[PDB]
Amino acid sequence: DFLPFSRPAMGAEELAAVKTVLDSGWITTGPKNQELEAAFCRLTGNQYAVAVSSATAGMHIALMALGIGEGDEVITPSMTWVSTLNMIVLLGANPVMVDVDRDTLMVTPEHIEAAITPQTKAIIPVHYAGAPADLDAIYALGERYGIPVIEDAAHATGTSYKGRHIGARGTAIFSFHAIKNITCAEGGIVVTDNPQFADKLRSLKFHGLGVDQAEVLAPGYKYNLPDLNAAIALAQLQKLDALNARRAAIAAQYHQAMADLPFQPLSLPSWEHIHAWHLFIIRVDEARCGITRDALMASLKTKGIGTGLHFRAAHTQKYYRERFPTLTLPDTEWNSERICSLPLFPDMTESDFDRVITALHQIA
Ligand SMILES: Cc1ncc(COP(=O)(O)O)c(CN[C@H]2CONC2=O)c1O
């Protein structure tokens, strides 16, 4: 009975939502996309939302919409998914990777500020695993230096920072990928407070078409989200508190269970927030545990327990090792060789939970 690290919470409502779209005959971008955009604005408190085919796509068009290109620099942690790094590079710009906090895996204001230059054109913090990054300090930096802040909120649907939802203000990009808090298999949405920026996003995700009858205004890509998938995201969005509460509950058990184990969970940031609990990451230091991270991952899999790796730092991947050979980021590297994500999803049962815990004990 294989127990994967994640499973989508698909029920009768997701199917019903698809049926209504299929029966209506309007299966691609239309009314469901509009509803999903209005709902994300309602959810966050922000004024505009542009639905897209993936959070990667949203990152691409957001950076593109800023006019980022050749010669421009973009600050981002290396501890994040490679999509962001790839979008900066593919646009012709230079990614400037900085280190993250050793226990929360989040980009600090200090690391960001030391890398700013006159070529910096965007700063991309990541709300890691469900927790929020230091927005006040990050936005201050953004306002002081005149640099746009584009928040990576792929793990943060349901996250709040100091009493305010991630995405309320500024620009934040969310993900509907299959193992994320809410899903439509693949999809995403860019929430922003700037109308001109929003208009550029709408046009860039749909061939650069626009009214000057629509015609190409400036070449764009094809990143529209079908209504079919948007209707699934809408049904999932309606269950967000319940799904997140089930994730939080399981995090607590893990937390409790970790007291008796040698594995070290990440630290909660110190500012006030609400954790979406997208992932439950543990560090596996060979010395402290007597088992390495890779060995534990392989061990757990023998027992039919799947684990995730979030993430093998971008700068340690082939293309990036070869392009930035002298780049060193200790906290990032230290964590990259030790982290792994244990099973965490809304439908996980205690048979599942407890099974994971009696496999870890076996191991330790
Ligand atoms: C931090 C981060 N940013 C962006 C993306 C890209 O999102 P899209 O898949 O929507 O383009 C992911 C991938 N998502 C997940 C879900 O599982 N773990 C991952 O890294 C991510 O983790």
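Numbering of chain A is taken from Swiss-Prot, so the residues present carry the numbers 9-220, 232-383, in order.
Structure method, as recorded: X-ray crystallography, 2.1 Å.
Yeah, the Cβs are placed from backbone N, Cα and C, and that goes for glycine too.
According to DSSP, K188 (mutagenesis position) sits in a coil region rather than a helix or strand. According to Swiss-Prot, the mutagenesis experiment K188 to A carries this note: Loss of covalent pyridoxal phosphate binding.
Non-local contacts of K188 (mutagenesis position) by the CB criterion (under 8 A, 6+ apart in sequence, same chain) comprise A162, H163, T165, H297. Look at Swiss-Prot and you will find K188 tagged as active site, proton acceptor, backed by a curator's inference.
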Quick one: 11 residues missing from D220 to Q232, so how many Å between their CAs?
8
